[PDB]
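Asker: Let me give you the structure first, and then I'll get to my questions.
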Amino acid sequence: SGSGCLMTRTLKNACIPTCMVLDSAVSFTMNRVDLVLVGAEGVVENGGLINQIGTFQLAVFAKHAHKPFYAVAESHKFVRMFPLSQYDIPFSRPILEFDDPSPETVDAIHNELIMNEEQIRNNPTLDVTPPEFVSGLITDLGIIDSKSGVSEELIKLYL
Amino acid sequence: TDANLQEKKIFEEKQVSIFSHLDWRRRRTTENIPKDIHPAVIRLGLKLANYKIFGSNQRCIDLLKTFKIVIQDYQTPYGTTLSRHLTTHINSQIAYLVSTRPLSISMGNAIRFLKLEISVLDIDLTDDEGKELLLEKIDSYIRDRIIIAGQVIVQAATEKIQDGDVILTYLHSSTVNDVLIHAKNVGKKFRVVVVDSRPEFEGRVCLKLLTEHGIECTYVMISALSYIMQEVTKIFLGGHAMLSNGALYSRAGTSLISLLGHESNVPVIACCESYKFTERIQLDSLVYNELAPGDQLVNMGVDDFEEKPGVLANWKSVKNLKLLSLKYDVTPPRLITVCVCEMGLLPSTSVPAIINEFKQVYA
Amino acid sequence: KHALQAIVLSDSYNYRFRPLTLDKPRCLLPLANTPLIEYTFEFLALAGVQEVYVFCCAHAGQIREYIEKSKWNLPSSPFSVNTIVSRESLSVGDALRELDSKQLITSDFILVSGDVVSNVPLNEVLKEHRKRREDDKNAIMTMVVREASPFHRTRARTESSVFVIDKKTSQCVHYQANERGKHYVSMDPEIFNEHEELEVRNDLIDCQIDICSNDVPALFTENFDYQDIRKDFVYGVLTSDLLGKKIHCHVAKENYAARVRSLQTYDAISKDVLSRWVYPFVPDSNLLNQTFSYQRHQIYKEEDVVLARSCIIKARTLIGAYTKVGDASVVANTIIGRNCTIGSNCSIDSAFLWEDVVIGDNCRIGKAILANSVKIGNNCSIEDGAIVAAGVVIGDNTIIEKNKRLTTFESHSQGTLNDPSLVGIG
Amino acid sequence: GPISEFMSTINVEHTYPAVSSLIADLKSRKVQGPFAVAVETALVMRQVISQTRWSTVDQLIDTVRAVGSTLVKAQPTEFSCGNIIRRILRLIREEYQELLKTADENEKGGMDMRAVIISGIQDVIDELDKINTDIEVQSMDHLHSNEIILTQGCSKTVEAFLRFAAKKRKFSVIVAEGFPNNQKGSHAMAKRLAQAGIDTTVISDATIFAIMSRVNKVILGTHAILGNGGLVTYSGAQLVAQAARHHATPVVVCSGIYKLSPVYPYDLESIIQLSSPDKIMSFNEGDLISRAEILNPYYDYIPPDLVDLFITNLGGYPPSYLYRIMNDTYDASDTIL
């Protein structure tokens, strides 16, 4: 997504110190951080968290680094689906296929040496943090921490 | 029963042994039965102690279908109306039945329900008016609470089955079998793993059923769980009951299944029915449980009825030596991924609220 | 002291698998890429027999050649094996009658009428035999059988038999076959006045692994009419024709035991061997310095064997060494010899392949037998129940119907060498 | 480098007859178990050295380094064999080196060290008929009165381990019949120590989790230990391990050291053998045995990060210290044969 480059600006513009960090160096940052916080793209029947691709990547870190985890989700983001793991989600484009290599073929910071757009879209887009890794949903309905009452609330939302 | 000084004897049964409190007393014969016992109840009481594989659901059904016969054959002592006296009659039927096998949770909750409808019954009716009513209520109970719920669970259960899966069951759950057979009838492409255990190898009959429908099945005893789980990708368990904390209460080997599954990253799915939920809770699998006679594992070998003896036939008279076999054990909720009730797929921790949905908005 | 011996009857069942016996005798053809007599041999080794005598009637040189070559010729062999030759189609009894005239039986002994697969320790039943013997010298033979289902796939019309045993002392007092032309069972009630608890059993499998006393060979010279061990002999005892003699059965209730006599057995037995049922006698034990190894779903590979990526292997399969396999091809429920090679984009299911066999590109096989050193061109096809012999070849773009056995000589069957059927006849 | 590339089968069968005899009894399970494999292994090698002709030690090294590679090819899983071999190899090179130095007093032939190697081999033999005695002593420093112990599957080493403490201290023990394979032996053990005055409770192999709630310690006797400290134990022992880890209940292992081997568990599917399914399903259910897939594993594996303490004929040691026994017991070259 690269949405981080925009997020810092929106904070920098609002008089807030920032420091963009690679996706590969979040663990190194947990020592400094006192509290992690992410948005939400979809809340599930089990209290799961469908958000951008790398949420569960750092959700375990905060879980392992003993720092708390909070996610903000509007009511109209509760979904009726129910996965089984960090993977059981319907996804349009098939993801993470391999190639078939037939026997017939051909500074410490090396910028611009990355994957191509074709290589990228093979990778997924969304992520899922099981509810044991979140310590508190932030909703217009309030803050929900049971991630079982989310179902009671989810049942309340639907018929 | 000399008296309830025999219950004081139970108060003495709180000694060093962890199982000191677990009740061993049974009556597996009709010797010196009381007079006020219905025949169709006797047959059930016999069916309890001697049947194996007695599914927790069928017992509730066979109990209710039997209960109707009791009331239908019941006649109140005239001058004293029905509601004032019916319970003690029935209360004298349970006290017999428990001496054949302790009440399942699937039965006790029904008992506490019918006893309720007895009290709330309108007095301004008559006998033939009253008894005919609750028979439908009983039938309604069987329609709504179990069969439909059963019919809903299976559909929602096989929904999350994916073509190419490898399913693992353990010790013949009529519900778990009921969903597996449905999966084949909708053309779901998969295969099943069947785990069995000592003593009464309840898993063979699950193999018998699934094979008679033609499913790639695999039979290994539980002491091979470390091996087989690598092939597995999903786990289905039908429970005896689910605890208000979210723990699953099923046959003795249920826990290790969920445990080994977690440490092998496979999901654990608890297909249980709402009426088998309980307000109580358990931290250890020993406080509330029921036993089976230790003699049943004296028979070493692959058979149970067959007179293949063992080295422990004298264990009853060998001090510092005792055989036992609990029938049920809890399973901590953090190992259960989903519970499949007729209210849909729920997290196991959401159980006690559902029980309140019955207590609330009803009476 | 140290007096124990055993005798095996090869060449007694050679006619059923005849389309290939011309190539190699039945005691030398492979089961799980391993000749049968070894399965029988290691079995006898379990019984601790010290002296083994083999009867032969076809390819006796080829038989003795392997034996003289075999592990059982070495000093490590726990028993000394000698071979004896005789006329073709060796009728039983005539074996023992020739045996007694040779005077070879020291004391009690065993016999199997062919090649058997089993892991049953005879030591207990042997003790069972010697025990009741020393009190009643008239006990001459005790038979070994396997408790099974009456419709068990390993139970065929041959072993399909009904026994009547004395549950107290385990003595067979009545025995009859299961010829579909017989509906009833008849017993002379004179036995009930001499017994108390008789158990009519149809759940059995006559492994034909019978333990006999030293009277038997002489008792076969006398009563020369007896030619079959079950038909003539047993009936003679039970009918009091041969008088005052008793027999018994050791109904085995664990481990595994069977013999190889029919196509509906070979395929069955093999699918039981790979199914571990006769542990330790398994491929992944490699008793003859093979290089096998177990893999899940009962697939058994050797070493130095090449498999294409697109080629996939399904359950219940076995691959010999030095055998190639083409691309995009699928093998399942199949047994393959060593040093073979498979074409590309082919399909094989529940077949049987031996050593040095080839397969052309894009071919369909299934539920058929391919003898050793057999060549098959591309684009061919073949259906169930088929049988070929060694050296037989079939040209490309071809097909072979059901149950059509082949050969390399018009002794009695059909087919020739090079091009398809309907070609090269005579 | 197997022996066939050095000697012919007949020559192997002639000069070293007990070898091929043992090889036969090995792949055929006529010999079985780790202990019985070890003792018979050295006795064979004893006669080998007692009946061999050679000159240099380097050639003698190449010989034993070959038969073992063949001997281990028989039934490799019973690592007890190879462990005895690598022990002898180091026992040679260090005995040679210690004798290569006395001769270098001021000289600045070289064989017939035979009986010493035999006397060195016999020292290994007499050491084995002793591990139990050497191990059953450390019990009194762990098992205390009223403690509750869980243990599966008739491990002889574990038996004498407890029976020792039960002579003086009184306490309880829970025994889970290692079904299906360790069934018979386990019941005997329970019956045996029952007479030793120790509260014995036989359970199904499945009620492990139910009682782990109130179990103090758990004790296990393995079949072998691998280079990463992993345990190759008899059937159905990962349950009790995982059951203990989930209950914070510590895990202890009472095993002789000969079962230790530096083979590294690359692929477990090449380690866990499979026995006959007769042990779990009768031959009679002919419909089933034809319609399904039956399997019976002989061994079980548990990773080292689940063990809390080892009990050896040398002493109690953590798994992280195991390696320093191997280098003090084996030589690195003899890892692969």
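All residue numbers given for chain A refer to Swiss-Prot; the residues shown span 172-277, 289-341 in order.
This entry, so its header tells us, was determined using X-ray crystallography, 3.5 Å.
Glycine residues also receive a Cβ, built from the backbone N, Cα and C atoms like all the rest.
Heads up, here are the entries from Swiss-Prot:
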type	residues	note
MUTAGEN	A:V197 to F	Decreases the amount of gcn3 in the eIF2B complex
MUTAGEN	A:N222 to Y	Decreases the amount of gcn3 in the eIF2B complex
MUTAGEN	A:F253 to V	Decreases the amount of gcn3 in the eIF2B complex
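Map the listed features onto the structure and describe their local environment.
Answerer: Classification of A:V197 (mutagenesis position) by DSSP places it in coil, neither helical nor stranded. Counting only residues at least six positions away in the same chain, the Cβ atoms of A:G225, A:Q228, A:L229, A:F232 sit under 8 Å from the Cβ of A:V197 (mutagenesis position).
DSSP assigns A:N222 (mutagenesis position) to a strand segment in the three-state reduction.
In the three-state DSSP scheme, A:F253 (mutagenesis position) is classed as coil. A:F253 (mutagenesis position) is surrounded by 20 other CB atoms, counting those within 10 A of its CB over all protein chains shown.
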Asker: Cβ under 8 Å from chain B: which of the mutagenesis positions A:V197, A:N222, A:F253 qualify?
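Answerer: Going by the Cβ criterion (under 8 Å to chain B), the qualifying mutagenesis positions are A:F253.
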Asker: What is the separation, in Å, between the Cα atoms of A:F253 (mutagenesis position) and A:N222 (mutagenesis position)?
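Answerer: Roughly 15 Å, rounded to the nearest whole number.
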Asker: So if I measure Cβ to Cβ from A:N222 (mutagenesis position) and keep only same-chain residues at least 6 apart in sequence, which ones fall under 8 Å?
Answerer: A:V209, A:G210, A:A211, A:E212, A:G213, A:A242, A:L308, A:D309, A:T311
